[PDB]
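J.: The structure follows.
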Amino acid sequence: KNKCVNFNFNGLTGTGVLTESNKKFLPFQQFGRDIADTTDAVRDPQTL
Amino acid sequence: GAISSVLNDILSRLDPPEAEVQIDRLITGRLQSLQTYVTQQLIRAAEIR
């Protein structure tokens, strides 16, 4: 966490940092998007 | 007119013989959007002047 590291979450690439979540999600939710069509949150497939 | 709207999507699914065609449709699409914003800002900057 807390470093500009490249990502590969089941094909979803990117470059950014990792920060712990504060808002709640649906139990059937996988990822979220903002108004800019950008990935704002992603879930680890092996860890909840 | 391209496949997707993400540049990392086209570079990961296609080959560089064919990937440059879809980037060409995305560069010319976004270049006309930046020329529109500057031109409409330059007319609004004259009325405040």
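We number chain A the same way Swiss-Prot does; the residues here are 535-582, in that order.
Per the header: electron microscopy, 3.4 Å.
Every residue, even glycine, has its Cβ placed from backbone N, Cα and C.
Found this in Swiss-Prot, in case it helps:
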{"type": "VARIANT", "residues": "A:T547 to K", "note": "In strain: Omicron/BA.1"}
{"type": "VARIANT", "residues": "A:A570 to D", "note": "In strain: Alpha/B.1.1.7"}
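Set these features in their place in the structure for me.
T.: According to its DSSP assignment, A:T547 (variant position) is in a strand. Spatially close to A:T547 (variant position) yet at least six residues away along the chain are A:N540, A:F541, judged by Cβ distances under 8 angstroms.
Cβ neighbour count for A:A570 (variant position) (all protein chains, 10 Å cutoff from its Cβ): 6.
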